[PDB]
Amino acid sequence: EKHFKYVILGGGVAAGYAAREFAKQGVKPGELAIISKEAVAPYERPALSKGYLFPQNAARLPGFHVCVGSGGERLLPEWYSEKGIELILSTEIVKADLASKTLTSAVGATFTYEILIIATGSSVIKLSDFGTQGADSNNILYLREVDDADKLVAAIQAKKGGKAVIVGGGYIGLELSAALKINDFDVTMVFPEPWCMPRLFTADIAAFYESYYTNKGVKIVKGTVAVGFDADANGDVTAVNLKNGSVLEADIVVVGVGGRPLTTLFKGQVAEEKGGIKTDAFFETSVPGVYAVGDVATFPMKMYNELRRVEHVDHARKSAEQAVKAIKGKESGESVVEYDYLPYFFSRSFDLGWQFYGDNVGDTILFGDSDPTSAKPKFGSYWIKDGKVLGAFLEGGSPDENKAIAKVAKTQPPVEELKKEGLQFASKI
Ligand SMILES: Cc1cc2nc3c(=O)[nH]c(=O)nc-3n(C[C@H](O)[C@H](O)[C@H](O)COP(=O)(O)OP(=O)(O)OC[C@H]3O[C@@H](n4cnc5c(N)ncnc54)[C@H](O)[C@@H]3O)c2cc1C
Ligand SMILES: NC(=O)c1ccc[n+]([C@@H]2O[C@H](COP(=O)([O-])OP(=O)(O)OC[C@H]3O[C@@H](n4cnc5c(N)ncnc54)[C@H](O)[C@@H]3O)[C@@H](O)[C@H]2O)c1
Ligand SMILES: O=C1O[C@H]([C@H](O)CO)C(O)=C1O
């Protein structure tokens, strides 16, 4: 049975960033462990949908260990041992007893803590979860962890020049459709909503990305879902059957239909809200000494006076740091500031890249141009509620422009004629 003062459960983004902050905060050898089911030390998960998939000069471990994704120092396994931070890899925790402060691995082993950080991230939703016919076929692929990414790269090699079907029109769909096309596949994206990224993109924004993709030769089939798959005698996928009776031939299927917080270890033991583990502004759960960070946390979003859960990397990094600051604060007597999060989302594909800051509520307007025949296109939007700008999006911004939209979102300036020189508005705030 192992004993640690601090245990981080999960070896992902939030775990690595927590490890960095513990080290900044003076953690001593033998005090901290990170327990992860993965076989590798924490890494910047966003690379798996982007650089990992380049057909040459691809990202690979140990390159994109944390914290290189935010311009930080890289934490190789050897950083952890030299600091006496125990990485316990290839270890899945299958039970957590918060009353006894003990965790039990799949293999029977046991681990105790005085302070626990839950950083278990999200599951990948799978068509097999739905019981979809033929969803067990080979080369139907998901992307959450580096092991999944390796399987996809291997399929991309095995099936080169063939046909790929991307199921889903969220972040994964967007990024992976682009990656497959760059890898020389005939690519078709299939999704049920009226335009891609329906939660964040407006119809205007979505139409830009759809036309851009179309121009790159990506086929887009809207208004339907996969209801079945054909497989060959070896059980490899050969076609995707759609709700509307169409069939798409496929050598590879990539599915991105959402993720859900991995919180079932704690079912009944902590308070839960909006699908995640409820926390305060310090990431502390119902149970004292038990924190929850990253994708699992439902936490108070100061600037919008609501609880929220966020499933993006910037929050994973920041929430991790905050927890460690709160823990360390309590040891010498806090105060620590409440988490004050400004939402930051972003995606890049092909030669495109956008950022969004704030909250996408209220009425929207589009500025700039907007032309999918490029180059490089530069256009944005503002979300306006109660006479204030609450949210801002920009595709193709320089660093000063991106900064300027972030400042709009953080300061919520009043407005009416923005559309006029939209970007200039941000540049003058
Ligand atoms: C492929 C991909 C690309 C993405 N790209 C972007 C992007 O470009 N921008 C952006 O904003 N967001 C992106 N995201 C979202 C972002 O990566 C997440 O918000 C972030 O990883 C959350 O970090 P976290 O540590 O909560 O969880 P995760 O990094 O998932 O870490 C969870 C860790 O806990 C381990 N775990 C879970 N249960 C157990 C257990 N029982 N025992 C031991 N270990 C366990 C997992 O294996 C993992 O190591 C991306 C996500 C994916 C999947
Ligand atoms: N740049 C980024 O921020 C980025 C990039 C990659 C992954 N991710 C994260 O990774 C996780 C997984 O992403 P995702 O794209 O899978 O989730 P997502 O929630 O961003 O979107 C999933 C999409 O799946 C579709 N959907 C739901 N059921 C479906 C079905 N039966 N058939 C077809 N489509 C269906 C909807 O169009 C929805 O838009 C999320 O937490 C996401 O935030 C983030
Ligand atoms: O935040 C990120 O982490 C990775 C970095 O580029 C990894 O260095 C990535 O691709 C991002 O968008």
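Residue numbering for chain A follows Swiss-Prot, covering 4-418, 422-435 in order.
Heads up, header says this was done by X-ray crystallography, 1.9 Å.
Just so you know, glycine gets a Cβ as well, placed from its N, Cα and C.
Residues or ranges marked as L-ascorbate binding site by Swiss-Prot: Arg320, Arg351. When Cβ atoms from all protein chains are considered, those within 10 Å of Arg320 (mutagenesis position) total 25, not counting its own.
In sequence order, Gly19, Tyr20, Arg23, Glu47, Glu76, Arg77, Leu78, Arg320 make up the list of same-chain residues 6 or more apart from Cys70 (mutagenesis position) whose Cβ falls under 8 Å from its Cβ. Annotation of the mutagenesis experiment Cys70 to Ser in Swiss-Prot: Slight reduction of catalytic activity.
Swiss-Prot gives this note for the published mutagenesis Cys70 to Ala: No effect on catalytic activity.
Under 8 Å, Cβ to Cβ, and six or more positions away along its own chain, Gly72 (mutagenesis position) finds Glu47, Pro49, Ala50, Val316. What Swiss-Prot notes for the published mutagenesis of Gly72 to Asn is this: Slight reduction of catalytic activity.
Taking a C-beta cut-off of under 8 angstroms and a sequence separation of 6 or more, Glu196 (mutagenesis position) has the following same-chain neighbours: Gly172, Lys225. In three-state terms derived from DSSP, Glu196 (mutagenesis position) belongs to neither a helical nor a strand segment and is classed as coil. Quoted from Swiss-Prot, the note on the mutagenesis of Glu196 to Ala is: Reduces catalytic activity 2-fold.
For the published mutagenesis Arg320 to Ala, Swiss-Prot gives the following note: Reduces catalytic activity 5-fold.
The mutagenesis experiment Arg351 to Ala is recorded by Swiss-Prot, whose note states: No effect on catalytic activity. Cβ environment of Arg351 (mutagenesis position): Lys53, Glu178, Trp357 lie under 8 Å away, each six or more residues apart in the same chain.
For the recorded site, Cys70 (mutagenesis position), the DSSP three-state label reads coil. Ligand 3 lies within reach of none of the mutagenesis positions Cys70, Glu196, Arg320, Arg351, judged by a C-beta closer than 6 angstroms to any of its atoms.
Here the deposited model leaves out 3 residues, and the two residues on either side, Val418 and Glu422, have Cα atoms 5 Å apart. Under DSSP, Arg351 (mutagenesis position) is assigned to a strand (E or B) in the three-state scheme.
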